Amino acid sequence: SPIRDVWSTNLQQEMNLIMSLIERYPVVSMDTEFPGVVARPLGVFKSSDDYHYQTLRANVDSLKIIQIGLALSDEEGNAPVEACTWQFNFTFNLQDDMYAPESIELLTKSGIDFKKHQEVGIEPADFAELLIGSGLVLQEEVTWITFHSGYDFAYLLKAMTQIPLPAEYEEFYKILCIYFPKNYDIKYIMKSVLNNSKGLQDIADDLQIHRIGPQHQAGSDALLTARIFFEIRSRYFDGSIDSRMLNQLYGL
Ligand SMILES: [Mg+2]
Ligand SMILES: [Mn+2]
């Protein structure tokens, strides 16, 4: 299987395998899945970036993460033969937890098993602790890759710090750059730079990238993200991503 699914029962084993690989495959692609958006930040804000930060901060703080996908690559885009992508399935309770009914239905139709998440779902606290020690974060050897990544990284900071997210955005970014000193936001590149508005799969399609796995699942999406990035890096940047785009976050 190209996607290695991770639950509370094999978390430890799976992280070990990733720690064994991270030095040879130091480009980490990520996607997340949460229970949608359930509320908007009231009032008027310092800017539009500040409206966005508070929308994100409000949502991350209160809504539990459901899946995180991590796809490893080396500096020229090769996946480990061991796994194209990992999919960490976190703990989640349908009657007890908060969420948009629509997101849940979408996820269910997407292949999710909310029964198994309630049972053997992973605790974000445990995963985050392993992540901090993994060599994936806090290391500039490792590049992180994501699509629209305030949310992806907020959910991470959330679990690693174990405290509520920063009040002002400029702090959120200071911390971000601590744990992920070297990262590319694909949305920022496709949009802010190449003036392409299209979303992940649309971009995936115009490039004819074969999707491995179901849509709307973190593992398969993180993989798609990886492949998109490398296709983009060769097609339009001739092999080298302009590093003026390093650490640039779309909409912040
Ligand atoms: Mg997604
Ligand atoms: Mn995403």
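Chain A is numbered as in Swiss-Prot; the shown residues are, in order, 23-274.
For this deposited structure, the header notes the method as X-ray crystallography, 2.6 Å.
Placed from the backbone N, Cα and C atoms, the Cβ positions cover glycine too.
Among the mutagenesis experiments that Swiss-Prot reports, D53 to A is described with the note: No nuclease activity. Taken from Swiss-Prot, the feature Zn(2+) binding site covers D53, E55, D243, and the record attributes it to experimental evidence. The Mg(2+) binding site annotation in Swiss-Prot covers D53, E55, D174, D243.
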Of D53, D174, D243 (the recorded positions), the residue whose Cβ has the fewest other Cβ atoms within 10 Å: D174
Those residues of the chain, 6+ apart, with a Cβ under 8 Å from that of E55 (Zn(2+) binding site): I87, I88, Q89, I90, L129, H238, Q239, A240
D53 (mutagenesis position) versus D174 (Mg(2+) binding site) - Cα distance in angstrom: 6
Residues close to Zn(2+) site centre defined by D53, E55, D243, Cβ within 8 Å: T54, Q89, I90, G91, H238, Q239, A240, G241, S242, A244
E55 (Zn(2+) binding site) in three-state DSSP notation: strand
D53 (mutagenesis position) and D243 (Zn(2+) binding site), Cα-Cα, nearest whole angstrom: 6
